[PDB]
Structure formats: structure tokens, C-alpha cells
Amino acid sequence: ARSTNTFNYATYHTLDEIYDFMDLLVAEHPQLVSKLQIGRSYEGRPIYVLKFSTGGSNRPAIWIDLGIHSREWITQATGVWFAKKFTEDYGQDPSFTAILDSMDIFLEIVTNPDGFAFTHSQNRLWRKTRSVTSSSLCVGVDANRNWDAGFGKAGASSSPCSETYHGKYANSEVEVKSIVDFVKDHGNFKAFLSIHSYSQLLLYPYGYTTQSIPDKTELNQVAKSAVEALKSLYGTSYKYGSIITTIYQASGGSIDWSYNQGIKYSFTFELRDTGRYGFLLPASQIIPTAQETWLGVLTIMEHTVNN
Amino acid sequence: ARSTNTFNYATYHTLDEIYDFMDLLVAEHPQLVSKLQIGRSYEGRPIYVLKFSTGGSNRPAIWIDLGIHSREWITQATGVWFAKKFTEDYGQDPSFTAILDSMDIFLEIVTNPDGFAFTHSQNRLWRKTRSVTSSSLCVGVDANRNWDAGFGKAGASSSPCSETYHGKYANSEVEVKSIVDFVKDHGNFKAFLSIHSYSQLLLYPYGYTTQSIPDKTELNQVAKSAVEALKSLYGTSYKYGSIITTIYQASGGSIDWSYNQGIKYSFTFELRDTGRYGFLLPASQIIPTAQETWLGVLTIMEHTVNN
Amino acid sequence: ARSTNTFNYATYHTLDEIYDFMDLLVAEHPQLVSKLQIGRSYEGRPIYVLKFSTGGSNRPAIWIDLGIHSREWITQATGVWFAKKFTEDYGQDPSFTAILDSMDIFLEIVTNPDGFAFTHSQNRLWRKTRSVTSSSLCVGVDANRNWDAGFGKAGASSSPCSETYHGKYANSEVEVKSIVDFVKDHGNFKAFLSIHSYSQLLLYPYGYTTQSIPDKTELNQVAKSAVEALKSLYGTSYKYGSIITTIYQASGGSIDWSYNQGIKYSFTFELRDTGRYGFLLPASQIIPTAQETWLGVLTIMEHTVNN
Ligand SMILES: O=C(CO)C[C@@H](Cc1ccccc1)C(=O)O
Ligand SMILES: O=C(CO)C[C@@H](Cc1ccccc1)C(=O)O
Ligand SMILES: O=C(CO)C[C@@H](Cc1ccccc1)C(=O)O
Ligand SMILES: [Zn+2]
Ligand SMILES: [Zn+2]
Ligand SMILES: [Zn+2]
């Protein structure tokens, strides 16, 4: 694809194709999108974040990370679609235009690039990072159990060979630390959304503790509205609630960390399919999944701009 | 640097310094080394191949190209070290002497001179050539995706702005065509090695197709022996296998082309570092990298002169 | 004969005659047909596939292989008729024209050339390949039990001397691997049809397992429609259903592998005669068999192109 207009949004792509997509979008929309490198993965690959901004100096922002778990392909595919959609709707959709005229959006399409490359090369269902450490044959850490929020507590594994291994210590994975450093340095994020795949859930803060967040009433209603918006398109039904009460106790998670940094609108999406295809979601569902998910994300952003 | 005996092999050099090195070596070893110009780069720079021979009539040959991707500095530096090593060991080391007594070695230290100059003056991480495509504000082609081997197929980009742009057509880049004409004209190459950097891999034919080569068993055995030899010095671990099965589909590759030309011992080395420094490998690792890589290359040469 | 217009379609031909037929057809219809060599048989004979295309780039395709079991002569004879039929109907039959205007068809008339030559020279009833086994006086493998789909499981023999020997490992036979690599590299096949002889059956996925495929309802109806079309010409009755429930458990089959690759419309045809003549079907039945079988095949293609 020599243009984001020739890019096939209805098919799954490789890391190279997505990184190329990034430069095309920036070239095509220079006054709106820029590519930031926030670090290097364990295997030295650049970690890229697309910044959508219409100006200002460190305006209130919205963070959206996708693909932290490499095998959740629908998320990177949705991230690419999101990127294009932002450039299409700014100046077209009144609501989204209003958001971008006052806030910035930071989009990380491939949060775990080493694992992503690996899902294309050796193992389609690989989910962890590709870090190697100390004395252990096994490789990789579950980057979404590596954050400094109840790190190492029940809801994560201490075995390096486990699919839910949390890592040696909090923020040990550069893919996670890079985000932590960027967000802390920025200091003005109002929303933090982490996109994952399958189970069709919209969850809010704390998977590591049964303690209820101070903003439970509001986040719960925002979630309810977001799920209804998402559903209005194709009838896809999502369940919502706090992580621990909806799926199970899970520690070292990204939104528990962001919420604890004071980022109020922290939510995690588990995208399409309830098990029919699971992680192997057909490419024919990429666009429909992205479209409906966008409605839910926009709903959250709208509550962020006026709150 | 008035002598190859005073040349600093432990530091990175410029095109001029490496080109000057070539003449010093030829002047110091006239009966063994000669400098051949196989063409000119897009920007007019001479393309040099050092020929190591002890006589004969176009004896079976070994081709070794380095620096096709300009930013992979460890390769050009290793290429210089190799040139010096050949002159030191011939006549002294039994094995290498035997190899050069029946075979010639053609060494191209800087396969992409324009890109190399660019990495020193404008962009340290530039990797493509510097050709101007007429209809694009972008520059260069990925020279190792421009070969006539599955050209234009999946594993390369058709976008002139891509870092993996394959180019207008097979062999469009003069840096590639120069090698193709040279090797075809020669007609008696038995080995073809392409040196690249970082990931620590030794790969054999076909990145453009899942078809396993007819000589898979043999090249896999050669690779295994080569990696063990390389590892024996400092413990550096390399993985090996076909390009597509080890990494991923990649088209327009040099060894896919050479192998299809009937050059059986076609391999590509991805030198040191697994990501700690990536392309910015410290100068302090130049000599050790060259030393260990030499053992691997020698191993391949030995399997070529006997089989 | 110097023209496909004077070619005798009502008689059985040799490998050479069929291969010459291919060139005549390509010479007469250069804008529609091309000859591709996808590999070399065990005994080094070229393996050819006829590509029918009206243009495009990697257009959705339909794969058709015949003669994988050498003694099933009615299949290769039907393949030749098929090739001619496509060149006669494109631009004449609205339905077929529509299929070729959006899709490509790859036809392999003699999937097992070594065996085919053997059925003409030494044993008319030979069905396996002609590969030589290390420690055995017996020759060949049942190419349709050598695919990587339940390979080595119940429904095949591990004894080299058996007529249903599955081989040393999945894809051991180059005749099979050649198709696997081609189809995998292509990546855009929508239908995979394997043509065999006698029993008059149309079967869909899984002979190696009783597990029902996800698309069972659709394929069963497509099969029902295909057999009705086939029967409509001369009244030839075909039975349909899954391989395992219709014939018996059989492992390493082509359509089980193709379906598992994501190629939905995977069917196997067992042509004319239910036992009267068996493999020795009279040449006088070649054209009638080909004609009626075409209606069944066209039916599947129509379902493949639409939706
Ligand atoms: O994406 C998921 C599985 O597909 C759900 C997440 C849930 C989770 C959330 C926070 C911390 C750890 C785990 C997981 O278990 O890793
Ligand atoms: O040097 C490399 C990156 O530093 C790895 C090579 C791997 C490759 C090898 C052969 C053909 C195409 C690609 C590349 O992707 O260009
Ligand atoms: O064509 C056939 C015999 O004439 C039926 C096929 C049935 C089969 C189908 C799938 C896998 C293996 C065998 C065979 O047994 O070789
Ligand atoms: Zn996840
Ligand atoms: Zn390289
Ligand atoms: Zn058969």
C-alpha cells in the first residue's frame, strides 16, 4: 500500500506493514499526526506511539494501547483502523472534532512488537514478551501482569514458564516501563484505555484488590453507556464491571496502575468473540469489530472532554 | 593510517578510510590481493570487490558481501577485519591455505556505499540505497529485497517510502545489478555469503517461498557446524534455519537469488547483539564479533572446498 | 496433432501427449492460460499446473488436482477436457465468464507423473508415487495419505509395501509438497478440489476424524447441489457426505489438509463407474464423464465466487 487509502483494513498485517502504515499516515496528515518512539523492545525494535494533536502545549490527553498480548491480533488490526478513522473523522464528525480540538490522543498499536513478530514467525498463539533472563530456559513475561499495581500478588504467576508470568519485578519489561515513563513525564493524561481480545468485556479498575474505586459510580455508568453505544451498531453484547468482580483477580495490570496515577477514566476492553474463534478471529470481522469498538471508545472520550 | 598494521580495527570508519585501507592492503600483498571495481553506485561512487587469489584460471569461488544495509556498521567493520585476516592466515593456517590454493575469495566490504556515506553524514540509521525514484519525495530501495528471487512478492513493500521498498523492478538498483553481472559473468561461484547485523542468526535459502531447498539437509548441517564453531570462541549463541522458517517471509533476497543461480552454499549471517544495542553495537565489540564470525565463515568455506 | 481443436478428447493419452497438449493450449490462448512448473517429481519429471486468469494480482483462486492416484485415468482425461472447456466457455457462458473475471483457476492434470508413466509402461494399476524407500524392496507412497492432516493416524498404513502406505513423514512426497508450498505461498485459494476415480461420490472434509467441520451444513448443501447438476445431464447418481461417514476413516488426505488451511470449499470427487469397469473405464465414457463432472465443478465454483 502506497497510501493509507490502498491499505487493506480488512486483513491482518505484519509488523513491517503496520510500521509502514504509520509513516504513510503521518506523511498524509502532517498537521495532525506524528510518530514518537518511546523506547526499544527487548530485541531492540523501536516502540512507536502515534500522537494525534491539533496544537496546544501538552493538552489533556487520552492514552490507548493495543497488542500488549501479541496473539490478540484483532487489537493491532483495530488500532490501525482507529488511526485511519481519527484522520477521516476530524473535521467531519462534530463530536470527535470537538475532542481533538481540545485534547490529544496517543495511540500505541503494537505495544509488544517482539511478541507480535513471533506470532507471525513461530507461534500464532504466543502472548508474552520475548525477554530472556537469569537461570530459566523459558522466555517472556505477561506484560499486563508486570505493572506496578499490586505487583506479584495473587492473580499472576511467579513461574517463568507460566503463560501469566509476572516477571522478576515491577516494570521489568521495557515495553511496560517505556509507557510508564512516557505517561508519568507527560503528566496530563485524563484517560487510559488498554485494548485486549475476546470475551467482550469493558472493565474498570482493580483486578488486584476487591477494594472499590472512589469513582465506581461514574466509571460504571460510563462503561454502561459505552457498551450500549458499541452494541447499537451490530448488536454485539458486552458485559462490564470491575476486573476482579467480572473475570477474576488479576495483579500487575495496566489500568490499575494508571488509575492509581490519578488517571480517572481507565478502562480495558476485551474485544470480539466469546469463544467461537477466540484469538483466531476471522479477518472478515476486523472492520466490524473496529467500527463498533470505536463507538464505545468515543463514548468514553466524550465523558473525558467534559469532565 | 599508513599501514594495515596501524589501521585501527577496533573503531568504526568512514568510506574514505575503508577505501584507503583497500589500497594499503593491495600494496602490501600484491601477489594475493587485488582491487576490482564492479560498477558505480547510484551516486557515482566506485563499488569495490577485493579479490584474494593464488593463481589458476577462474577457480571455484566464494563470494562475501557486507554492508548492503548501510546502518549495519558491524558488518563493514567485520569486512575490513576479514580482509586483513585473509592476508595474515594464508600460508600460515593449514585449512585456510588449502582453501585459497584451490579457490578464490571475492570480498565486497561496502556493498551500499551511498547509504554508508549517508549514515556518517545525515542519518546513522539509514539502511536503503540513495536512488531517486522519479515519482516520490522518498529516497532509496532496500537493496536486499531488490534481487530477482520472488521479486515483488510478500515480504517486501511496494511503497517507495517504505524501509523495505523492493524497488521498481528486479535488479533496478545498480548496487545489486553490479553483483549479479559479476557473479553471472564469473559462472563458477560455489559459495555466496551475505553479512548483515543483529539477531545472531545463520540462515540458508528461501525467504520468498515456503519451499524447502533440495539441499536443505546439507545446508542445515553446514549451518549447525558453523554456529558451533562461532560459539566456541566467546559463547555467542546463534540460531539457524531457512529464512522463512526462522524469521518470516522475505522476498527479493540475495541468497535466494544466488542459490537459484546454482550456488549451493548460500548463507546469510545476522551478526551480533540480540537487541541490547541493536545497530548501534559498541566499537569494543568489533574485533570479538569479527573473530567469532570468522570461525563460522571458515567452517562454511571448508565444506565448500571438500564438497 | 498441431491443435487442441484436433486433439482426441475421446481417448486416453500418455504423459508426453498431455504435456504437449498444455503447450498447444497456451499458444492458442496466451491471454488466458499459462503453464507453471511447481516442482519436479521424484524421478525428476516437471510438475505442471495450468493457470487460467483474466488478469488481476493474486486473485481469489480455485485449485483442482487430478491424477494423484496414477491408475485413475479417467481423472487425467477429464483434466484435459476441463482445460479445453475453460477456453471455450470464457466469453460464452455468463456464469463461467463471471467466475474467471474475478477469480483464477489452477489446474494440475497429472499430479503424479512418475506413477502415470508407470501405468503406461509397466503396471496399469499402479497408484502410488515411485519414490524409493531406504530399507525396502517396495516402491512408492500413497500420495493422498501423505498430507499433513492426521498424518500417520488410523486410515493409512505405515508399511512401505502397502498400497496405502503414508510415507516416512507428512509431505515426504515431492508431488504433495509441491502443491502445499504453492498453495501456502499463494495464500488466496477459496476452493480446493481433488479429483479421483470410481464410486461416484462427492465428499467434504475429514476422513481422518469423525469430528464434524464448522461449515458442515453449507458444504453438504453445496455438495447436494453439485450432485444434482452432475446428474442432470445423463442421470449419473452420486452420493455425498463427509469422507469418514461416506467411505471410511482415511488419514493424510488432501482436502482435510486444505480445509485446515482455511480453504472452505474443499471437496473430493470420485468419478464414474461403481465397479463395472472400475479403474479401467472405457474411453467412450471420457467425454460424458467430463461433461457431467464439469456441471458439478462449476456449481461449486459458483458458490465460491458468490459470498
Ligand atoms: O487479555 C486477557 C486474556 O485474553 C485478560 C487479562 C486480564 C488481566 C488484567 C489485569 C492484569 C492481569 C490480567 C489477562 O488475563 O491477561
Ligand atoms: O538484516 C536484517 C535486519 O537487520 C535481516 C534481514 C533478513 C532478510 C534476509 C534475506 C532476505 C530478506 C530479509 C532483513 O530483514 O533485511
Ligand atoms: O481414490 C480412492 C481410491 O480409488 C479413495 C481414497 C480415499 C481417501 C481419502 C482421503 C485420504 C485417504 C484416502 C483412497 O483410499 O485413496
Ligand atoms: Zn490481553
Ligand atoms: Zn541487513
Ligand atoms: Zn484416488
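Chain B is numbered as in Swiss-Prot, which gives 111-417 for the residues shown.
Determined by X-ray crystallography, 1.9 Å, according to the entry header.
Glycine too: its Cβ is placed from the backbone N, Cα and C atoms.
Noted in Swiss-Prot for the protein shown:
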- B:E380: active site, proton donor/acceptor (ACT_SITE)
- B:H179, B:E182, B:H306: Zn(2+) binding site (BINDING)
- B:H179, B:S180, B:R181, B:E182, B:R237, B:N254, B:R255, B:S307, B:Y308, B:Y358: substrate binding site (BINDING)
- B:121-414: domain 'Peptidase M14' (DOMAIN)
- B:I289 to V: In allelic variant (VARIANT)
- B:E338 to A: In allelic variant (VARIANT)
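The structure, with features from Swiss-Prot marked on it.
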residue	record	DSSP class
B:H179	Zn(2+) binding site	coil
B:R237	substrate binding site	coil
B:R255	substrate binding site	helix
B:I289	variant position	helix
B:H306	Zn(2+) binding site	strand
B:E338	variant position	helix
B:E380	active site, proton donor/acceptor	strand
> Looking at the recorded positions B:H179, B:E182, B:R255, B:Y308, B:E338, which has the shortest Cα distance to the residue listed as 'active site, proton donor/acceptor'?
Replying inline: B:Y308
>> Please list the recorded positions from B:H179, B:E182, B:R255, B:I289, B:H306 whose Cβ falls under 6 Å of any atom in ligand 5.
In response: B:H179, B:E182, B:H306
>> A 10 Å Cβ contact count, applied to the recorded positions B:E182, B:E338, B:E380: which residue has the minimum?
In response: B:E338
> From the Cα of B:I289 (variant position) across to the Cα of B:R255 (substrate binding site), what is the distance in angstrom?
Replying inline: 14
> Among the recorded positions B:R237, B:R255, B:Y308, B:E380, which sit with their Cβ under 8 Å from a Cβ of chain A?
Replying inline: B:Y308
>> Going by Cα-Cα distance, which of the recorded positions (B:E182, B:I289, B:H306) sits nearest to B:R237 (substrate binding site)?
In response: B:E182
> To the nearest whole angstrom, what is the C-alpha distance linking B:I289 (variant position) and B:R181 (substrate binding site)?
Replying inline: 20
>> By the count of other Cβ atoms within 10 Å, pick out the sparsest of the binding-site residues B:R255, B:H306.
In response: B:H306
> Within 10 Å of B:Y308 (substrate binding site), Cα to Cα, which of the recorded positions B:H179, B:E182, B:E338 are there?
Replying inline: B:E182
> Relative to the mean position of the Cβ atoms of B:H179, B:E182, B:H306, the recorded Zn(2+) site, which additional same-chain residues have Cβ within 8 Å?
Replying inline: B:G177, B:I178, B:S180, B:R181, B:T185, B:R237, B:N254, B:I305, B:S307, B:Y308, B:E380
> Taking only the recorded positions B:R181, B:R237, B:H306, B:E338, which have a CB closer than 6 angstroms to any atom that belongs to ligand 2?
Replying inline: B:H306
>> If you compare CA-to-CA distances from B:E338 (variant position) to each of the binding-site residues B:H179, B:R181, B:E182, B:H306, which comes out shortest?
In response: B:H306
> Going along the chain, which residues six or more apart from B:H179 (Zn(2+) binding site) have their CB under 8 A from its CB?
Replying inline: B:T185, B:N222, B:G225, B:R237, B:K238, B:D252, B:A253, B:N254, B:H306, B:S307
